[PDB]
Number of protein chains: 2
Amino acid sequence: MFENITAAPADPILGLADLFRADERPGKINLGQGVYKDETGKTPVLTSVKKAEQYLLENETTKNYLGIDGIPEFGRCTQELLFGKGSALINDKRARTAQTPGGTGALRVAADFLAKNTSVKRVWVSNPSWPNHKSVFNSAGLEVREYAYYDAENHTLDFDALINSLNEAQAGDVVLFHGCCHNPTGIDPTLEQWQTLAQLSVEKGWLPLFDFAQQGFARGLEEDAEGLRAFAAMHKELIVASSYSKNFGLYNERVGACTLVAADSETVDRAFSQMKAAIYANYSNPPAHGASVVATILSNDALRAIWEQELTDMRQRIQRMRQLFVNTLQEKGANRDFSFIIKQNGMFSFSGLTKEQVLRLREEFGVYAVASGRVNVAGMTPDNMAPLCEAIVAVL
Amino acid sequence: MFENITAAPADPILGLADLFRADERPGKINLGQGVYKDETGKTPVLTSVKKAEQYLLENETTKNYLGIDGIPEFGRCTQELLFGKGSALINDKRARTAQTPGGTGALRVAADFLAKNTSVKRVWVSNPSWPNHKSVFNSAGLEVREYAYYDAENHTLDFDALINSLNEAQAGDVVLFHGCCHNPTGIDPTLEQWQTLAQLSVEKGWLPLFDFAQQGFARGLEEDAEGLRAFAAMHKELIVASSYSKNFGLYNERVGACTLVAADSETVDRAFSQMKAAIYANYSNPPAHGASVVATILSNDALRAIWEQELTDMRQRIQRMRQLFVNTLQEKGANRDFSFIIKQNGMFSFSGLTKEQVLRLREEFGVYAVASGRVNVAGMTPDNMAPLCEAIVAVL
Ligand SMILES: Cc1ncc(COP(=O)(O)O)c(CN)c1O
Ligand SMILES: Cc1ncc(COP(=O)(O)O)c(CN)c1O
């Protein structure tokens, strides 16, 4: 039965990691990953997380299954983060949240829910997006189409091209928006642009799907949710897939949420029953440890304060590295202006390096970026900045 | 878009739990769950698990993502449990294991892998099976057909009817077997019956899919895997979905494995690349905490010994409750022989109670079984046995 199965293709991001591990040279610089790294180049467990895990070790008396939708406090804390305390969506009980195995799991649950229970056939994603979006939606039987996003000429949002692209989307199509810290470009809509998109989406009959992988990494928790909240003010229905992997440093514990919003409480509860059915037929119920850590932190004043400061420290270190990168390239004699990097948000930027320049950076200099030119700014440190920028200047 | 979604149906097992929670009467007895309970009626965290979690708290320095297939040591320990240390399958590198979110997650991964990469259209399951089998396979686009299993007349395996049922299965169909502790009946094939089935499956061209939810709860770790190993001796290809929920008391941490076996190392690696693709498009990579606990225990002589004794204690307590149940029914004056209960294995038995007798038990006596008559033997204690058996005698 398995004799003639074709091997799955290499995969751009995970394949690069395989190459970095096989490479035994000494001065190597990894900008090709999707995790935060601190000034020492490590991805530590957050202190707030360790404190929460100690509390769980001391206090948990059972591992009995969670509900299909997971820990209730986790859902409540998630909705407050997304929509704001005192949001009409929360007051009117228009939103239901399922705890999921990561943001990826949330996207998969959303896709299965939509494929099985609605007329949705098509999801629009930005060009470029995280390559896993296509894989997730396709696995549910949904077609993926691209909308213009990235202005490759000046590394900004091509807003006119975006609008014109999305004219082809029909009423009842889903449109995926990265809520902040776009992956891979780090280019986000301004608030006014979000507001323009919110109005257009209502007019055109799109179902918005927001993906929040990095809430807190652009400007702050509340600011980063502005775009979502502009949509939420205008729409009867939307879905949010959110992740706590980066902002809690909980990658491998698989901590995410799928939040369903409908016009009223009766409708959302009915629809959510089918979202729960989609989860039941997938992994039954979600993993407790990471989500319990998040709920424990978010619901405790002391822990939440420690965590919010840790998140602020990550956001600020990335901002420092953006500035340092631009400054250092200038003083090492780079032949183009890199100031666009300062305007980009979160973990990722498109460097504007060509695929051949990135190949040369890996082969000649041991500097690892994704083939698209995506760099993880959190992979930069004061200690590796000079060699990194020297290598980049050399390939320009 | 969500206006006319139909609510998902009630669900027999989870719905009963909802009824038990709403019921505020005092002497209630819950036999309707799928978790182990000790003599105090609680589902404790195992001591070996607490010790392992303390070690992780003290020693983990990152939560960076696991590989798509999870922790390597977890995979190795899993294959040894299933196939035996020194199995030819392991020596010949014919097996690859992905860590998954629970046994349910493993079944889903298997189903998605098969739907996308093989000619499989149809999965055969026992009548009765765990109702989630149908939901999982159907969600992947696979048809489910039933084979005869339970002899409702004398509460034994109807082996002739089973064989005759499976004559309708075509070459290339999947046949699901519960490896031990059948859910819901607790009726397992003898070794000779397993051997007969293994031979028939080779002859007929079935792909065996084993589901192991309760390894160690029938007779012991090695004994409970005998049936699987009889199949593994005969087949080029099979899949195993296994769970550590019950045998490690790790239900909510979602700890399972999907193990793919093919004719040789080249073939299994190629096929497994597509199993990894199926995981990537679902939840990306698996939750680390519970699987790390299992790997930590299984790979440490001291912890493994503590755990194996805890598992032995659970297995033995269930056996004591089976005997006590039969004895107590006899002395309370039951009008039928219940000796079949002693021959059944693991958490579950079919009581032979009718749907109306179970309704009456809930409404009049506050005794909760599943509508099919499934009881969780681990829900029985020395303290609740007399009232339980008095209620049963009353409805006969
Ligand atoms: C755009 C985007 N969406 C979703 C995710 C999901 O991450 P996870 O499944 O680890 O939560 C990520 C993180 N790679 C991302 O960058
Ligand atoms: C037959 C069977 N298969 C699979 C499972 C999967 O359990 P889990 O997903 O919690 O590992 C169970 C436990 N209800 C079961 O009884």
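Using N, Cα and C of the backbone, Cβ positions are placed for all residues, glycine too.
Applying an 8 A CB threshold to same-chain residues 6+ apart, the list for A:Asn183 (L-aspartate binding site) reads A:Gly34, A:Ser129, A:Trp130, A:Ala213, A:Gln214, A:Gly346, A:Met347, A:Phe348. Reduced to three states, the DSSP call for A:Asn183 (L-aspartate binding site) is coil. Taken from Swiss-Prot, the feature L-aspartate binding site covers A:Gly34, A:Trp130, A:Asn183, A:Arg374.
What Swiss-Prot says about the mutagenesis result for A:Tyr65 to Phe or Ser is this: Slight changes in activity. Residue density at A:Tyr65 (mutagenesis position): 22 other Cβ atoms are found within 10 A of its Cβ, drawing on all protein chains shown. Reduced to three states, the DSSP call for A:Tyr65 (mutagenesis position) is coil.
Under its mutagenesis annotations, Swiss-Prot gives A:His133 to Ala the following note: Slight increase in maximum velocity of the overall transamination reaction between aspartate and 2-oxoglutarate. All chains included, 23 other C-beta atoms sit within 10 angstroms of the C-beta of A:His133 (mutagenesis position).
As a published mutagenesis entry, A:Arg374 to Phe or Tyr appears in Swiss-Prot alongside the note: Second-order rate constants are reduced by >5 orders of magnitude. The Cβ of A:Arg374 (mutagenesis position) lies under 8 Å from the Cβ of A:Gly32, A:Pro184, A:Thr185, A:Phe348, A:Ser349, A:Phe350, A:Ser351, each of which sits 6+ residues away along the same chain.
In the three-state DSSP reading, A:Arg374 (mutagenesis position) counts as strand. Swiss-Prot lists A:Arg374 to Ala among its mutagenesis entries, and the accompanying note reads: Reduces first-order rate constant about 10000-fold.
In sequence order, the recorded positions near chain B, meaning those of A:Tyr65, A:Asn183, A:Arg374 whose CB lies under 8 Å from a CB of that chain, are A:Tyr65. Taking CA atoms as the reference points, A:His133 (mutagenesis position) and A:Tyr65 (mutagenesis position) are 29 Å apart. Those residues of the chain, other than A:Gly34, A:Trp130, A:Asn183, A:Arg374, with a C-beta within 8 angstroms of the mean position of the L-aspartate site C-beta atoms are A:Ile13, A:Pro184, A:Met347, A:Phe348, A:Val370.
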